[PDB]
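Undergrad: My structure is below; once you've seen it, I'll send some questions.
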Amino acid sequence: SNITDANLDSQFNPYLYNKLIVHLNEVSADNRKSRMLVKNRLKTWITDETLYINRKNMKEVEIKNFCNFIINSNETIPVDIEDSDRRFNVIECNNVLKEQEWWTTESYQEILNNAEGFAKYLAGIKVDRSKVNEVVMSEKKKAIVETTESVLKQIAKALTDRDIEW
Amino acid sequence: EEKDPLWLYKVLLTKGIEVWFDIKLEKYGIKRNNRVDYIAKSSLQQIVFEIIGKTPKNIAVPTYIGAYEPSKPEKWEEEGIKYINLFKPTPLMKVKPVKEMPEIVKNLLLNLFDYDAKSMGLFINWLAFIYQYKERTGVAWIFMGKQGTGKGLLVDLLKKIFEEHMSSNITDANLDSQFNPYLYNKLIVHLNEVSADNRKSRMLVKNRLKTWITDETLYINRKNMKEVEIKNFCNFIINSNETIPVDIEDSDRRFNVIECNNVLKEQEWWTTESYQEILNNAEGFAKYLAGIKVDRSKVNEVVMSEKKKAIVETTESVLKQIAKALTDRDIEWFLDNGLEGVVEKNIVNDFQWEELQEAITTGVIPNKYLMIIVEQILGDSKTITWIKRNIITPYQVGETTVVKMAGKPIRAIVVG
Amino acid sequence: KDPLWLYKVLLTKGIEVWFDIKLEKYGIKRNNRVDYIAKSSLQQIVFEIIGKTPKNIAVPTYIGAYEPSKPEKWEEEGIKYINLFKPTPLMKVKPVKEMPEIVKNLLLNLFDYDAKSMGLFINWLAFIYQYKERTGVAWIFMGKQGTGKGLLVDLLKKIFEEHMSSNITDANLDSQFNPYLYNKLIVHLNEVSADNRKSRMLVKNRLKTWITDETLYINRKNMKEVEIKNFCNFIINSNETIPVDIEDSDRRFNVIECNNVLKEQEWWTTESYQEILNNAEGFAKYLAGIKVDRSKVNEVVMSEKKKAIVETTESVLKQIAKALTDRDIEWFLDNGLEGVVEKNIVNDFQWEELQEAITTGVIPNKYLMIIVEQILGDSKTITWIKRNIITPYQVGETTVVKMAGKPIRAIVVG
Ligand SMILES: [Hg+2]
Ligand SMILES: [Hg+2]
Ligand SMILES: [Hg+2]
């Protein structure tokens, strides 16, 4: 829980050792150079079959990677995303919980007291293994792609596609 | 005192465990099922106690030097120095050849190579040489283009064949370490990007990557172990999604560059199970590689593909391109790069325009036209000093001197 | 009774073991490999050979020193030394008067059939082969790829073996460790740094001292940092336009540029490469028979490519400062100063007085500013010119001079 750029800049890798879910609270700062310095390392954490784990006063070890990543962010562009990207689904909500019909003072704790109920629900899902690795080009992901990619690539592809409308 | 200094070695061999002391690492080697670990004396005493029930104060095992040599026996002697081999074939390298590839694996390589049979075959030949001869080739293959073309799948599938002899998914992070375990006793090294997507990062790594591909030996430094020199058996496969993954010189001998934009999901033959079918045909692909008739002349062959040409011309200096255009009196290169704009801006009249072109073609360029030419190509005015220091002198285009044209003495650069 | 009983017994089996007080490790030498190991590691070797682990190690105490001129062991002040230099086979070889024909074709191609510079390199190599000392002069082979630079490296590598470091690059240099310099007669660099202004300058001073320093500080992993005498000689291969920065007065570098591709030659065949490497002993015999001219070992030549590197590398401000100092009007005209006339910054009379200021070494401030602006391409103030050209290079003094009637401010060169 709540791994951030600070943990990433450490020389150690505990938060990845023997994990099924890793949650990042921001991957880096919201500037062009921070997103690009971390872009390739996050790319491989999601898909590499193994990871090199290095912990304090322990031998550096290679292990199979079981990690799955959930990234929370309050920034406008949390990560760099390529057009052909296969790894990221992007969900943007602007529905503040406090501002909802059903939200109460006890609501937060009721949500956490229904972990077992939610766990029972997931245990009964008929998992479609075809859709597990499906990613969607949402309108916010499309916005991140066109913000992130090089303008020179956008010009080059407009010429290539003879895209006068572009 | 002891009658047989090899008694413990012998007893462990009966039970399928080979133990020695490696003078070069000052650690104890232990081999079981062709996996070898190097452990301290205290850890070896613990292993021994579990097996024979006694902890011997003295370790009755031979002293060998560990050497990774695929061509040599399990143990051998050179001069008076006894060696033990650290290379052990994996299951899928000891496999009966077949003449044809699994159909789905061939659809993947055909997708990667965009149905170009020539370059696919050259890569198969390169792979087949590594599988059968187990030597360093001095040639690396770069697979680039958009995501989802199957680059990682091919890596995963070779990784099931080679196993421990291959390093998977090495990144800039591993390279920025002071350690290089990913190079120790490896036949294939796979890199996911070599550096950041900018000019200076590519250049800082250019010579490091160049020597990893061709050095006969490497200095290996691993955590908590002596720094050791070893023979280099690495061959490099580089995956990248960037436009220019590495710097490449024109005369390059090391890089083959393959670009696919065929996304697997967008293909007629792709199914949901296809991904898992590809990985379950590792043995099928290995049997295919085992039967390839390797053409050893072509193993170190590199081709100048069009994407390779694009990287080279993006990589080299604009100043060197101008210098070679002067040297070759290549008026066509200058007009290809827009030198005719000089007339459209009336910097030069049509008579002067004739002398400017002819100055280039004859290799005798008056200073006034030199500056005009350079300003038009580079977009800002350069002094003669700047043109001499950055184009004429470093590339030895010619000499700056006084020449006589009709009567007048004129300052010019004479190409030669 | 005999504190050397184990030493003697290990010699029987072809193993020489000593304790190195300077490294506080145990040396063990077999067949020109020397390893330095811990006491527990030597006890393990000893147990396998003699069947007992002795609590006390009956070995001599020596200091390990790499000295090619000295015997296997020697004494100085009663301090016993052991030699870490041990000749390779191809250094123990019978001289001959001529080199193998195909090896001479390789060197002829590298040196573009220039017998003068080729011979100076052979003499340089022969001195290293025969005397095994540091020369203080490095050789840079540059030009197109495929001229045979690596082939010459590979062939000396067979000759020198362990006393040579092959294919050291900027990556090794940025390491905190220094193995490639420990106990070496030849070190070969494949590029010293990237081909940019800042990379060449950051490494310029470290390469300067490696060639000429009498000692080096060697630091290896899990070993004490040690000072040793430096026997290194450097061969630098490069495909870059400017491989290193070179000063005008430089004394260390010879620069050889060949553009003769081996594949494109009359005599090159498919077997040629391996024939070249199979004539190591022939080339070694040739060097063994050279009458080395010790006067020329440290001679460097100002080749046209080295001259090109010098003028590319050095500061333009130094070039201007020395042109003023030498009143070198021709230098200024070669660098386009007459553009001042064609742009009407100066009329025909002033143009004469400006040139006259340069040859006379008395330059009015007004003409100083014009000259500097035309050469550098941007307008400079008098203060900037004094702080960045006149003062740091001691071109001259700013003073009032009388020119025609008027008292005028000028820089007097001297
Ligand atoms: Hg993980
Ligand atoms: Hg390697
Ligand atoms: Hg040295």
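Here chain C follows Swiss-Prot for its numbers: 305-718, in order, are the residues you see.
Note that Cβ sites are derived from N, Cα and C of the backbone, with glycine treated the same way.
Here's the feature list from Swiss-Prot:
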- C:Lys453 to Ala: Complete loss dCTPase activity (MUTAGEN)
- C:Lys525 to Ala: 4x weaker dCTPase activity. Stabilizes the homohexamer form of the protein (MUTAGEN)
- C:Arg555 to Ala: 7x weaker dCTPase activity (MUTAGEN)
- C:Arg556 to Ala: 15x weaker dCTPase activity (MUTAGEN)
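How buried are these features, and what lies next to them?
TA: Taking the Cβ of C:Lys453 (mutagenesis position) as reference, residues of its chain lying under 8 Å away and at least six apart in sequence are, in sequence order, C:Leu414, C:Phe445, C:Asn541.
In the three-state DSSP scheme, C:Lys525 (mutagenesis position) is classed as coil.
Proximity of C:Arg555 (mutagenesis position) to non-local residues of its own chain (separation of 6 or more, Cβ distance below 8 Å) is seen for C:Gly440, C:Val441, C:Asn602, C:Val604, given in sequence order. In the three-state DSSP classification, C:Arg555 (mutagenesis position) falls within coil.
Long-range Cβ proximity for C:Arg556 (mutagenesis position), meaning a same-chain Cβ under 8 A and a gap of 6 or more residues, is found for C:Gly440, C:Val441, C:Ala442, C:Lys512, C:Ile515, C:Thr516, C:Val604.
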Undergrad: Would you count the other C-beta atoms found within 10 angstroms of the C-beta of C:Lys525 (mutagenesis position) for me?
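TA: I get 14 for this one.
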Undergrad: For chain B, give the subset of the mutagenesis positions C:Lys453, C:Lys525, C:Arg555, C:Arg556 whose C-beta is less than 8 angstroms from one of that chain's C-beta atoms, in sequence order, otherwise 'none'.
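TA: Cβ contacts with chain B under 8 Å: C:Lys525.
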